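Down below is the structure, laid out as structure tokens.
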Amino acid sequence: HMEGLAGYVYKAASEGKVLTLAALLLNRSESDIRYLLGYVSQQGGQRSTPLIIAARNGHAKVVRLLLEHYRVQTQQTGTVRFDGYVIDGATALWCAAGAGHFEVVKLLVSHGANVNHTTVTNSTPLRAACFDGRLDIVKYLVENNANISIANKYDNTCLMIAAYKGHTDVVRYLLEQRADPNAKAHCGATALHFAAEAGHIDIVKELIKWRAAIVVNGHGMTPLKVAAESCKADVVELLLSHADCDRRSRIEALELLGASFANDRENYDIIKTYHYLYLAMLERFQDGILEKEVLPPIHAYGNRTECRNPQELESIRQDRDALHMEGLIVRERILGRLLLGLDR
């Protein structure tokens, strides 16, 4: 039984016991150190080589040993367990970058591991390290020719996942490295969409600073409408502060923002509801006008209709009932998810 010996070796690698591993592989036949260091054994559903899981668990001494002395190849791919599910066709360098083991990454890059290997989902190592928010790993790979352009299966860039996750420090680094702020996913979303839904106000500032374009979603959502719908009001004020559809869409955002303060118990603030709906209402009546193409009264909302004149809306600064309804009609009139590729 030799596969048993391959199992002892694997247990050593994943546990970091670099001395007990060193004894295992010492005085072996070349056909054997090759079999032993290649045997892809399963720790559950996780198919991995001793190099891979050693790098994944962060045992830099076990990695240095397998590389410096036993000439193991840095192209071995396996399926590794991250955050509960399994990720397929991951190299050792990918697991290290995704787990934040810097020394192991510098070890692997040093020994020539492809910095632009791609997971079955087309996830570069640089991508997995932006999901982590480890800037020093991101910098290191970007410096060692990690291509910032390689997006995943759903065309979701490193700059996107870094912005969706909140890591403002690496969004700046990616932008500084001239990362395209105006890339799109399958759905049409840009990095500004993901930063806006989640409410990352410093990131939204960074994207704008780097000439991020206000683009229409495939679904018809500008980052203003996502910020509005997601009730991230402080983000809307920042996006309203720049060149954006002088009035027509500038009001759409205000009404959807005010409506979205009534369509959830997360915010449910009816003072904020009136505040934005009425400011939107004043904005329509400026010239000699942007009239409301109000829809027929919905059978659900009794017989209520959308206020078309400020006085019609001024009559409901009280009566939080006829605002709740007003909140639901205003949302339904403007609207009637696209968050798929946001994993490692």
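Counting starts with 1 at the first residue shown.
Looks like X-ray crystallography, 3.5 Å, at least that's what the header says.
For all residues, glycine too, the Cβ spot is worked out from N, Cα and C.
The secondary structure of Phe131 (mutagenesis position), as reduced to three states from DSSP, is helical. Quoted from Swiss-Prot, the note on mutagenesis experiment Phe131 to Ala (Swiss-Prot position 130) is: Abolished binding to -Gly-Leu-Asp-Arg C-degron at the C-terminus.
Counting every protein chain shown, the Cβ of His186 (Zn(2+) 1 binding site) has 15 other Cβ atoms within 10 Å. Sequence annotations record features per position, and here Swiss-Prot assigns Zn(2+) 1 binding site to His186 based on similarity to another entry.
According to DSSP, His219 (Zn(2+) 2 binding site) is assigned to coil rather than to any helix or strand. Taking the Cβ of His219 (Zn(2+) 2 binding site) as centre and 10 Å as the limit, one finds 13 other Cβ atoms among all the protein chains shown. Annotation source Swiss-Prot lists Zn(2+) 2 binding site at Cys187, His219, citing similarity to another entry.
According to Swiss-Prot, the feature Zn(2+) binding site maps to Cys187, an assignment based on similarity to another entry. Counted within 10 Å of its Cβ, the other Cβ atoms near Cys187 (Zn(2+) 2 binding site) come to 18, all protein chains included.
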Notebook entry, point to check: What residues, ordered by sequence, lie under 8 A Cβ-to-Cβ from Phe131 (mutagenesis position) and sit at least six positions away in the same chain?
Noted result: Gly98, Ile161, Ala162, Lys165, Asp343, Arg344
Notebook entry, point to check: In whole Å, how far is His219 (Zn(2+) 2 binding site) from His186 (Zn(2+) 1 binding site) when you measure between their Cα atoms?
Noted result: 11
